[PDB]
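Chemist: I have a structure here, written as structure tokens, and I will follow up with some questions on it.
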Amino acid sequence: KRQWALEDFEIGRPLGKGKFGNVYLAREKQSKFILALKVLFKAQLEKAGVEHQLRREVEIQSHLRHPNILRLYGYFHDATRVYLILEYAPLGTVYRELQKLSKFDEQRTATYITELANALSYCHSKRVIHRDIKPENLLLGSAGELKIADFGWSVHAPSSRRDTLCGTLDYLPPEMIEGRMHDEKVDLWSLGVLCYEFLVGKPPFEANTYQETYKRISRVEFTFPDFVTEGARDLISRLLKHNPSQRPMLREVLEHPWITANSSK
Ligand SMILES: O=C(O)c1ccc(Nc2ncc(F)c(Nc3ccccc3Cl)n2)cc1
């Protein structure tokens, strides 16, 4: 019908639940194709005053096409709700996985990293920066792959409680936290932080007070545990630099010896 409706879909379990709403497992009635339906209340959108914000985000995310980015299939609204028709990721969140194994290895890590890197490079070229790449916003595709979800503000599968947030600043760069204008180089900060968590299992700036965390970020105080390969340290260290300018371009990352060394990709 050119325009979809709730009735065109069967609804499964909720995949995660957000503050604006939930993503449900779903399948289009006819083809029986399986997808993900993000539901957004717009009561909650009104409040936080992002609408025309969101309205231009759907515009871009539709035109985006990459293997490592979760695809936006289509969208509609009814009255009280907006509905994102999302590509479905079978394997769930890299956060779950990482929690399960408690840490990843260099082969796994390097590959995820190269994947993320192409993704952003893609985004960058499309004039999109600052994609929120913390683990809980990353999903795992059909077989092995890593997909950036991001977009519709975060949702959570039932799990811990610990952090609701509590989880926050760890992936934010000094410029961003400090309330200054930021270039495409923020997303390199993040890679640095993701990498670290991948090997360590915790992020580099984790602390038990927001202040102490903020302290370590800005002053860039982070230490590796004994086991981290020096080649790892190299990249990470190169990646977390208080100075945005001093942080690599995305290809330098894909060039990096340790990247190319342990990557499958
Ligand atoms: O079993 C689980 O917990 C599970 C399994 C597969 C999933 N795949 C998926 N595909 C498309 C999405 F937009 C999506 N949203 C989502 C849900 C919870 C947490 C984070 C995200 Cl990005 N999630 C999501 C969750």
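Shown for chain A, in order and in Swiss-Prot numbering: 125-389.
From the backbone N, Cα and C atoms, a Cβ is placed for every residue, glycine too.
Swiss-Prot lists these features:
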ACT_SITE  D256  active site, proton acceptor
BINDING   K143, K162, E211, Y212, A213, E260, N261, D274  ATP binding site
MUTAGEN   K162 to R  Loss of kinase activity
MUTAGEN   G198 to N  Reduces interaction with TPX2. Reduces kinase activity tenfold. Promotes interaction with the AURKB binding partners INCENP and BIRC5 that are normally not bound by AURKA
MUTAGEN   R205 to A  Reduces ubiquitination and proteasomal degradation
MUTAGEN   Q335 to A  Reduces binding to MYCN
Chemist: For the recorded positions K143, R205, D256, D274, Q335, which sit with their CB under 6 angstroms from an atom of ligand 1?
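Modeler: None, by Cβ distance under 6 Å.
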Chemist: Largest pairwise Cα distance, Å, within the listed ATP binders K143, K162, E211, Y212, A213, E260, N261, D274?
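Modeler: Largest Cα to Cα distance for the ATP-binding set is 21 Å.
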Chemist: List only the single closest residue to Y212 (ATP binding site), chosen from the mutagenesis positions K162, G198, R205 by CA-CA distance.
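Modeler: Given the candidates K162, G198, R205, the nearest one is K162.
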Chemist: Near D256 (active site, proton acceptor), meaning Cα within 10 Å, which of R205, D274, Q335 (recorded positions)?
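Modeler: Within 10 Å of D256 (active site, proton acceptor): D274.
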Chemist: If you count Cβ atoms within 10 Å of the Cβ of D274 (ATP binding site), leaving out that atom itself, what do you get?
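Modeler: Its Cβ shell of radius 10 Å holds 21 other Cβ atoms.
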Chemist: Between the Cα atoms of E260 (ATP binding site) and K162 (mutagenesis position), find the distance and write it as a whole number of Å.
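Modeler: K162 (mutagenesis position) has its Cα 16 Å from the Cα of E260 (ATP binding site).
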Chemist: Measuring Cα to Cα, how many angstrom lie between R205 (mutagenesis position) and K143 (ATP binding site)?
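Modeler: A Cα-Cα distance of 13 Å.
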Chemist: How many other Cβ atoms sit within 10 Å of the Cβ of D256 (active site, proton acceptor)?
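Modeler: There are 17 such Cβ atoms around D256 (active site, proton acceptor).
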Chemist: In the structure shown, with every protein chain counted, which of the recorded positions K143, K162, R205 has the densest set of Cβ atoms within 10 angstroms of its Cβ?
Modeler: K162
Chemist: Count the Cβ atoms, other than its own, that fall within 10 Å of the Cβ of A213 (ATP binding site), considering every protein chain shown.
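Modeler: There are 19 such Cβ atoms around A213 (ATP binding site).
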Chemist: Which of the recorded positions listed here (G198, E211, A213, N261) have a Cα atom within 10 Å of the Cα of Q335 (mutagenesis position)?
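Modeler: Cα filter at 10 Å returns nothing.
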